[PDB]
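Undergrad: Below you will find the structure I want to go over with you.
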Amino acid sequence: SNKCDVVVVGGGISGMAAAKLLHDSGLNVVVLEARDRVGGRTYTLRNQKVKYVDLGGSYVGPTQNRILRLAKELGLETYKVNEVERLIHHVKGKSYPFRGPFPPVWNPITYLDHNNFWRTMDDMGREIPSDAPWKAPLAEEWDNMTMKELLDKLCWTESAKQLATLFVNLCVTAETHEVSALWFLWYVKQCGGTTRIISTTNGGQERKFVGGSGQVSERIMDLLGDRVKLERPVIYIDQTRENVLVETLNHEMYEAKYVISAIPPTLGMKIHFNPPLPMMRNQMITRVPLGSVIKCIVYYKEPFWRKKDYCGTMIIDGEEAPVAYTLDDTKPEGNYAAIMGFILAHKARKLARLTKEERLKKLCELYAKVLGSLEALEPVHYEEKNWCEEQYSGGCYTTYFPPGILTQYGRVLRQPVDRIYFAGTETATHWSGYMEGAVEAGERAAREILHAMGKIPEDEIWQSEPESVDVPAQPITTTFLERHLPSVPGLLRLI
Amino acid sequence: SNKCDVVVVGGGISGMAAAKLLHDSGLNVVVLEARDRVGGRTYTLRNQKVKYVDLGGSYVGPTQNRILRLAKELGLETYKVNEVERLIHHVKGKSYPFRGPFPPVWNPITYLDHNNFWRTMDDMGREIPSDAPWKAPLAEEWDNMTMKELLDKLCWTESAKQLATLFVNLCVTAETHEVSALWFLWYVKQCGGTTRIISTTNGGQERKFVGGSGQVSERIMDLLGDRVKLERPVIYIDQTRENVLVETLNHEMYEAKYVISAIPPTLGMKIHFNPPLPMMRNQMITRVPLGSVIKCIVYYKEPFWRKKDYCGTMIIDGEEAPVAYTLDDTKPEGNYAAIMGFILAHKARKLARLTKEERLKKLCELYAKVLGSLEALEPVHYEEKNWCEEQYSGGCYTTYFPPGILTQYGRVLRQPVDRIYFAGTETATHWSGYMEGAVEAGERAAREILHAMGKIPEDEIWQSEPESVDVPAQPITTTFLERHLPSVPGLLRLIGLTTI
Ligand SMILES: *Cc1cc2c(cc1C)nc1c(=O)[nH]c(=O)nc-1n2C[C@H](O)[C@H](O)[C@H](O)COP(=O)(O)OP(=O)(O)OC[C@H]1O[C@@H](n2cnc3c(N)ncnc32)[C@H](O)[C@@H]1O
Ligand SMILES: *Cc1cc2c(cc1C)nc1c(=O)[nH]c(=O)nc-1n2C[C@H](O)[C@H](O)[C@H](O)COP(=O)(O)OP(=O)(O)OC[C@H]1O[C@@H](n2cnc3c(N)ncnc32)[C@H](O)[C@@H]1O
Ligand SMILES: [O-]/[N+](=C\c1ccc2cccc(O)c2n1)Cc1ccccc1
Ligand SMILES: [O-]/[N+](=C\c1ccc2cccc(O)c2n1)Cc1ccccc1
């Protein structure tokens, strides 16, 4: 058996960040990676037609200081996602160009209803602790409802309900009826709220890495050399003896003092445990699916939308559109012109039966309609990735909680099992579900082990992160009117 | 590699029924079983204090003709669960003895709401095809709701909502807010409807096997000899070559023409697949958890409840009650007096924290109050089993579907993946979740392979079962008033119109 201090299961950003921290402290680490590559839910493809493209996780923004610091140390640089020109909201077959992060509403009733919906999401989130959403005062009430039920209660207009629905689908790649209200409200709150999570400028979609996000995992693998073992899916963890034994599918045996599980919670099911896991974890890892998404990038000779004062951001309502949201994927030099679109949730399941060429045609015809340009019909290249088909991801972007699961099982996610500690973006308390959360969780799980070894004190397990000098955060502001305008039922009670 | 025609993964009733049919058709089968025993979600404990006791699946009834035929062919007998004396409905801290399958209701408004609740469950059920629930006309609308949301709309009284909530918790060991309304309505309809599923006499809980249900899997193991491999958890299935390769955790390798997966759907996650599963199954097996239950059996010197004219059946409402449902578990000879109780859904999670001794104490104190009997505080013995802790079950009784899953993923549940066919009770069309469903699914998957090998025509894959001559099924009937009495909103509509 191959002996070390710590076995990290998974070479995504979380496992790699944990292995780097432990290695830098002088421990002997092995990373066991199921795939022939590192990066997990990040994947940068290179070819002459795209140069590079992020087919998985890509965007970083202000307040994501851990991923910005790790990336910067590895020698990576960011560029700004194009948002110079106007965004488009496509509603009932027509494009309404706009500026600022929220699509505007002109009907006064619809205005009140939209304003109330976003405000209520943040008002609710203020009562949900980031590190313990199950301790929200109304935790059971909110956990025993879907986001569909909450939206049915909150939204007096079909206008607000359809945009709120698009918001849920885009944020967590799942249907409003699939997900706990408590979990979704926590999810928004722990990215800093609605403005911060939906914003390009001054939010989660502000920036991409020059050369792709896959370089974070690749360059940590560079540092660690042959400590990273590719095509070693873990099948068996034995904790009955003095050292932990980890076995891979290719029959190799690893022996360590501790283990970091840096895999999506439900992919814990692929591992046979001795002794069996405690009951709550045993059932938890069956209750925590990942969402459904195809990430699709259509390439054009030029960023032609910019000539019409469109930035390439499209918010597209309605069942018929295959893609509900797009960003300009053009490289900083203005070349490799491209539109990134997501095929989300039930549409990812529905449209996966088509050919690649059939999806390209549907996307080009949608983009031609929304951008009002025949140039959208003349793509020069297409890349896509269906994350639903990934045995060692389970989906993307992240794990969602169905109704009732977070209050019953949420406590178990980070709870150590003997000498196994739990990393993965799912265990983060800030930008859980993102590359930032992957870094937070890996580093925390690594410091839990340093503390178990007596190397650091308890108060050093969770560590704050200084603000990026390169990507500083501006405050989220609200207007007097946004804060005090009544809801629709509010305006009724006042009549 | 050990060579055969068919590897069966799982030595539950489903896997063993498959293996037996294939073996009887003259094929070479191997059963790879993870545990040191067959039976899976059935488990008969034997010791001198209890003689035998079912800690997993136990009850069989009318219309479950496949498990009754299989058990009869293996030399097993049934006996009737005690329903001679009165049942008890315990609500707001008081016990109301009754007869017949449903706890009665005297308040006329409450009576209409209760009658409308059960009636509407079966009415919606008749819209849902047993073999394709996602083809129901309102499949999408029903699948996008929880059972909690459906009870909130249907029940105009708290009385009906509370009883309906207990019915869901007991039937599928899950909370109303956890389960799809479509899936639950399907689950009840594919058992023959509300009356058949809830009933002891004339329903699912009518009988048990003399000597325990574990004998079904054990006796098929006896027929199969060394073809059954215990402590062979399957870790890897390879379909990239001419024959399928099946690898176990002890590094043994099995080579076969075909595989039957006879394990709970989510436990497919414990197997590494080459090539990868198709997308829809890849994601479905992360979306289908099992329910939560502790089965608890408290033993007494005598079945003292019978002397107060209680059969031992208790339907117990309220958060404080650790157990919502009990049945007499006394042996047919009248000895090893016992009460069987289920701790359901969130209470299986909450009370798992306690010791065995603390759970025994809470159950005795509950039983003493409900039966109005201090004898209930004098147990002689206790057995229990928390199915939440089983690595190779994932829960009990069965797989439930959360909102949105049955319409998006339900169709791939028994869709073959190249040379892998799917058994297990979850893939049944009649009494899915039960031992009956395990037999139907196992025999159906076996016959799918017999068809693939050209040994039978397609019309022999699905086969009807002759009615047991030993456990005949009384039909389910309604009275004129049950069929036609209005709902509470129906009555308010009548009132509205008269008054106009
Ligand atoms: C898929 C995706 C994700 C995504 C997104 C868009 C798509 C299409 N957009 C994002 C974005 O713009 N910005 C951002 O910050 N995040 C975005 N996401 C999510 C993001 O990619 C993830 O949050 C992050 O990558 C998660 O990292 P983490 O390290 O937590 O997890 P992982 O990448 O899934 O890595 C797990 C690794 O474990 C290996 N594995 C799995 N099972 C085993 C076993 N049994 N043995 C050994 N290794 C195992 C995986 O193969 C993987 O490498
Ligand atoms: C647990 C339970 C179940 C139950 C019930 C009460 C409890 C507490 N009450 C029932 C009742 O009164 N009447 C009835 O008909 N059913 C009742 N249920 C449900 C019933 O027990 C189940 O429907 C039935 O036994 C399921 O049979 P099936 O054959 O489909 O599935 P299984 O019993 O889970 O068997 C699966 C076997 O597979 C092995 N396994 C799991 N993973 C692997 C791997 N990777 N490799 C090899 N083998 C594996 C399991 O160990 C098991 O033996
Ligand atoms: O919410 N919005 C953007 C969003 C959110 C979460 C993401 C996660 C990963 C990758 C992304 O590109 C994400 N984009 C836009 C929006 C604004 C107003 C109404 C509806 C929708
Ligand atoms: O539904 N009832 C019993 C039932 C149903 C399903 C089962 C499945 C497995 C094992 C069992 O013991 C089961 N018992 C009684 C009842 C009647 C009226 C209201 C609420 C409850």
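Numbering of chain B is taken from Swiss-Prot, so the residues present carry the numbers 2-501, in order.
Header entry for method reads X-ray crystallography, 2.0 Å.
Placement of Cβ uses the backbone N, Cα and C atoms for every residue, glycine included.
Pulled these from Swiss-Prot:
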MUTAGEN   B:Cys5 to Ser  No loss of activity
MUTAGEN   B:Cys156 to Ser  Complete loss of activity
MUTAGEN   B:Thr158 to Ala  Dramatic loss of activity
MUTAGEN   B:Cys172 to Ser  No loss of activity
MUTAGEN   B:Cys192 to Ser  No loss of activity
MUTAGEN   B:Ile199 to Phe  Alters specificity towards synthetic inhibitors
MUTAGEN   B:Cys365 to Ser  Complete loss of activity
MUTAGEN   B:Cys389 to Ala  Complete loss of activity
Undergrad: Fill in the CA-CA distance, B:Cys156 (mutagenesis position) to B:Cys389 (mutagenesis position), as an integer in Å.
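TA: For B:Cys156 (mutagenesis position) versus B:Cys389 (mutagenesis position), the Cα atoms are 31 Å apart.
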Undergrad: Just to verify a number: CA distance, B:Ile199 (mutagenesis position) to B:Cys172 (mutagenesis position), in angstrom, no decimals.
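TA: About 8 Å separates the two Cα atoms.
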Undergrad: Across all chains shown, how many C-beta atoms besides its own are within 10 angstroms of the C-beta of B:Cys389 (mutagenesis position)?
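TA: Around B:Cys389 (mutagenesis position), other Cβ atoms within 10 Å: 23.
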Undergrad: Give me the CA-CA distance between B:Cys192 (mutagenesis position) and B:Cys389 (mutagenesis position), in Å, as a whole number.
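TA: Here the two Cα atoms are 24 Å apart.
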Undergrad: Cβ-Cβ under 8 Å from B:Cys365 (mutagenesis position), same chain, 6 or more residues apart: which ones?
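TA: B:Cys365 (mutagenesis position) has long-range Cβ partners B:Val299, B:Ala377, B:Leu378, B:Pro380.
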Undergrad: Express the distance between the Cα positions of B:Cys172 (mutagenesis position) and B:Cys5 (mutagenesis position) as a whole number of Å.
TA: 39
Undergrad: Please name the residue among the mutagenesis positions B:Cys5, B:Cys156, B:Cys172, B:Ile199 whose C-beta has the most neighbouring C-beta atoms within 10 angstroms.
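TA: Answer by Cβ density within 10 Å: B:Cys172.
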Undergrad: Mutagenesis positions B:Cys5, B:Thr158, B:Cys192, B:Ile199, B:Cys389: which sit with Cβ under 8 Å of a chain A Cβ?
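TA: Correct list, in sequence order: B:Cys389.
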Undergrad: So how many other Cβ atoms are close to B:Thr158 (mutagenesis position), meaning within 10 Å of its Cβ?
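TA: Its Cβ shell of radius 10 Å holds 19 other Cβ atoms.
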Undergrad: Any of the mutagenesis positions B:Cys156, B:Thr158, B:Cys172, B:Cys192 with a C-beta atom under 6 A from ligand 4? Give them in order, or none.
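TA: Within range of ligand 4: B:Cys172.
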